[PDB]
Amino acid sequence: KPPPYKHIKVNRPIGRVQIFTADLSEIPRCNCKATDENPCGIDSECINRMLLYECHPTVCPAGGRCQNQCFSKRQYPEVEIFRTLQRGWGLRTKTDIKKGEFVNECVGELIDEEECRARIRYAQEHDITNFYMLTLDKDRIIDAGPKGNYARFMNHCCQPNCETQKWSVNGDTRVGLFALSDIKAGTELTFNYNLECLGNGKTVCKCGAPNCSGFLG
Ligand SMILES: C[S@@+](CC[C@H](N)C(=O)[O-])C[C@H]1O[C@@H](n2cnc3c(N)ncnc32)[C@H](O)[C@@H]1O
Ligand SMILES: [Ca+2]
Ligand SMILES: [Ca+2]
Ligand SMILES: [Zn+2]
Ligand SMILES: [Zn+2]
Ligand SMILES: [Zn+2]
């Protein structure tokens, strides 16, 4: 059984950490029509989607059928946690996911470098080998360990089927997972941690890909 965690829907800023807000002047304005085949969708000419911005619902001309509100809408593909051989607990999809489709948001407690330094330090001193830390920016780190969602079970892979993207939503950064290719129902959902994830120093990569570098990210 996986150790408990508080299931949260949005990022939770801790201590000095701030969650900022901008106006409509700091957001592009697309010209997608309600009559388009997939208004503001994965293959459209939506200037907001292209610049990694969501559309503002009350001003998007595509209106009600705007397809560029994936973070705000929190509609994720059906997933489940399962027991992997060597990388502990993992996350697999229960439904087919298409290339470029939104998979999840990396949601956790938003912490600063001082709080992140104390939590790695405690984990190191107490032989904790599982980390759920992801850089939002130089000032803010997502920690999905105490509080999070299903994204926290997604393992690293040198040949992943997902990627992270830094999007602007309501005037602040959010981290989302998007499919790098079509993913079949039953497959483990992975992403390359790259330099984004903290604490995994001397961790040996067990992704088992033919192009494995031996290290996490
Ligand atoms: C975000 S958690 C992923 C869920 C985790 N496997 C669990 O059981 O809760 C990442 C942690 O899982 C382990 N891990 C993830 N991907 C791995 C990989 N490719 N090779 C080895 N360990 C991995 C590491 O201990 C890492 O700190
Ligand atoms: Ca729009
Ligand atoms: Ca818009
Ligand atoms: Zn659009
Ligand atoms: Zn739109
Ligand atoms: Zn690997």
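Note that chain A is numbered according to Swiss-Prot, with residues 1764-1980 shown in order.
The backbone N, Cα and C atoms fix where each Cβ goes, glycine too.
Per Swiss-Prot, the features are:
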type    : residues                                                                    : note
BINDING : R1850, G1851, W1852, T1892, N1893, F1894, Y1895, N1918, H1919, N1963, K1969 : S-adenosyl-L-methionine binding site
MUTAGEN : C1920 to S                                                                  : Increases methyltransferase activity towards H3 and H4. Increases methyltransferase activity; when associated with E-1950
MUTAGEN : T1950 to E                                                                  : Does not affect histone methyltransferase activity. Increases methyltransferase activity; when associated with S-1920
DOMAIN  : 1964-1980                                                                   : domain 'Post-SET'
Next item on the list: Could you measure the widest C-alpha to C-alpha distance across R1850, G1851, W1852, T1892, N1893, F1894, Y1895, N1918, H1919, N1963, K1969, the residues recorded as binding S-adenosyl-L-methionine, and give it to a whole number of angstrom?
Entry: 17
Next item on the list: With DSSP as the reference, give the number of residues of the domain 'Post-SET' (1964-1980) in helix, strand and coil.
Entry: 0 helix, 2 strand, 15 coil
Item checked: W1852 (S-adenosyl-L-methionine binding site), number of other Cβ atoms within 10 Å -> 16
Checklist line | DSSP three-state assignment for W1852 (S-adenosyl-L-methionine binding site) | finding: strand
Item checked: Residue pair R1850 (S-adenosyl-L-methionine binding site), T1950 (mutagenesis position) - Cα distance, angstrom, rounded -> 15
Margin query: Taking 10 A as the limit, how many CB atoms besides its own sit near the CB of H1919 (S-adenosyl-L-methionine binding site)?
Written below: 20
Notebook entry, point to check: So how many other Cβ atoms are close to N1893 (S-adenosyl-L-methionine binding site), meaning within 10 Å of its Cβ?
Noted result: 14
Notebook entry, point to check: For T1950 (mutagenesis position), which residues of its chain lie six or more apart in sequence with Cβ-Cβ distance below 8 Å?
Noted result: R1855, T1856, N1924
